[PDB]
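**Student:** Shown below is the structure under consideration.
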Amino acid sequence: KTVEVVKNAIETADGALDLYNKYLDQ
Amino acid sequence: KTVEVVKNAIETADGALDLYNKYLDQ
Amino acid sequence: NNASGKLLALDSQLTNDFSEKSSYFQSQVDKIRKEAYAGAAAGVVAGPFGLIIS
């Protein structure tokens, strides 16, 4: 249960970082 | 529950940003 | 006599390309302002806070 939500939170943080860099470069 | 809706909201914001840039370049 | 003509041919190209860079400057500043104030209009995905902080 903990391993699955941490595995989802890592991918969510990666997507949020990519979206933040994409908006900040514009 | 929170991780899934944030993961969907990131992709929705990315699509909205791409659509806004596509309309604004026209 | 050859160098005294090459010098004039360099001077005229210099005095033309300086003006064609001075116009490129004003054409590029407006592009920077367009991109900035067009990308900052995507702060409507949040409330009034997310607009002023952009």
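Chain C is numbered as in Swiss-Prot, which gives 142-195 for the residues shown.
Every residue, even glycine, has its Cβ placed from backbone N, Cα and C.
The note that Swiss-Prot attaches to the published mutagenesis C:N157 to H is: Strongly reduces cytotoxic activity. Where Swiss-Prot documents C:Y165 to C as a mutagenesis experiment, the accompanying text is: Strongly reduces cytotoxic activity. The annotation that Swiss-Prot gives for the naturally occurring variant C:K175 to R reads: In strain: CH9802.
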**Student:** Please report how many Å separate the Cα atom of C:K175 (variant position) from that of C:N157 (mutagenesis position), as a whole number.
**Tutor:** 28
**Student:** Count the Cβ atoms, other than its own, that fall within 10 Å of the Cβ of C:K175 (variant position), considering every protein chain shown.
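**Tutor:** Here the count is 11.
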**Student:** Pop the Cα-Cα gap between C:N157 (mutagenesis position) and C:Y165 (mutagenesis position) into the table, whole Å please.
**Tutor:** 13
